[PDB]
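Structure first, then comments.
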Amino acid sequence: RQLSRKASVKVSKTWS
Amino acid sequence: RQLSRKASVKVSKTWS
Amino acid sequence: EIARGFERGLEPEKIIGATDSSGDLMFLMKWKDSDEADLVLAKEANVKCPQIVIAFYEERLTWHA
Amino acid sequence: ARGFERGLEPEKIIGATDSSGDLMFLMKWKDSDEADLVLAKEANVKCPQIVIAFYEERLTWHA
Amino acid sequence: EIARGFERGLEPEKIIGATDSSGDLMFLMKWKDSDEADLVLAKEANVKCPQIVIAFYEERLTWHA
Amino acid sequence: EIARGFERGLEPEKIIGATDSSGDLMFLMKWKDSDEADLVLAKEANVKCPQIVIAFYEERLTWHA
Ligand SMILES: *C(=O)c1ccc2c(c1)C(=O)OC21c2ccc(O)cc2Oc2cc(O)ccc21
Ligand SMILES: *C(=O)c1ccc2c(c1)C(=O)OC21c2ccc(O)cc2Oc2cc(O)ccc21
């Protein structure tokens, strides 16, 4: 029930 | 019609 | 409209798919001794054929890390 | 004197595991705070609506 | 015939949620001076309101190792 | 010595990573028909090539477990 659930953009610190 | 896809129930043992 | 869903009065055989695209969860229900499947509201299927829904989910178990 | 045998009304399932060799639910019971495990097949028969509630939330569609 | 969507023709304010449960990713788009929010295909919002999409992502970004 | 950055005048191909390290957000931009990638300010990439920016964030959107 992913809507109504906060979404994250997962970004790497080292590389891509 | 497109929602006719995999349909998995996600279950984890991370408790215990 | 005229002849849809559970009203067709057949006994449900198995759930062949599911979708929440409307806004409520629905199962694509295949019925016994028919070969055109239609949609039912999950709330209804949960109360009317509880073992079919439990059986539907049981096949689809996945394990997360 | 454990398990489903205590005769409490089940409240909700909080996790599941088959590592015992059978599918098991962690059942929280109404008006008790010691939760224990139940056999999945038994829960299906005794509290199908609790099981549905547990599975229903975890539904996803994969590629 | 009631076809509310990106076609509702109102101006977008911000993206308030997102879901890809159907095979395609969709944003729950909030419109200006309306309180009916609906889904739009992401590929359209990417092309029609690119800064609204980018604004949604920049808030919500996190770092993994 | 300013002879580098967006001034390199190449067409942006894709974003390789991002960092809050200099205190401001920057994308490591790979340029088309070259394999020397350098850093670009985020606020410029949003305005100059928003489709490259959006593609980078989109590939990384999640709801977890
Ligand atoms: C929405 O219906 C839904 C269903 C299942 C899961 C989510 C949303 C979610 O974000 O977490 C999921 C979940 C729930 C319970 C559990 O025990 C494990 C998981 O694992 C999981 C894994 C992935 O990749 C996505 C979602 C979920
Ligand atoms: C494909 O599986 C599929 C599933 C659900 C729906 C469609 C395609 C579609 O365009 O109509 C959806 C649907 C189906 C049954 C029903 O009773 C209602 C709806 O409502 C609906 C609403 C929106 O916004 C999109 C899709 C569907």
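For chain C, we keep the numbers from Swiss-Prot: what you see runs 112-176, in order.
Any Cβ shown, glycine's included, is placed from N, Cα and C.
In Swiss-Prot, a mutagenesis experiment is listed as C:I165 to E, annotated with the note No effect on interaction with POGZ. Abolishes interaction with TRIM28, CHAF1A and NIPBL. Abolishes interaction with NSL1. In Swiss-Prot, a published mutagenesis experiment is listed as C:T173 to D or K, annotated Abolishes interaction with NSL1. For the mutagenesis experiment C:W174 to A, the note given by Swiss-Prot reads: Abolishes interaction with TRIM28, CHAF1A, NIPBL and HP1BP3, fails to localize to centromeres in mitosis. Abolishes interaction with NSL1.
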| message | Can you check which residue among the mutagenesis positions C:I165, C:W174 has the largest number of Cβ atoms within 10 Å of its own? | response | C:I165
| note | Cβ atoms other than its own within 10 Å of the Cβ of C:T173 (mutagenesis position), all chains, total 13
| request: Can you see whether DSSP assigns C:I165 (mutagenesis position) to helix, strand or coil? | output: helix
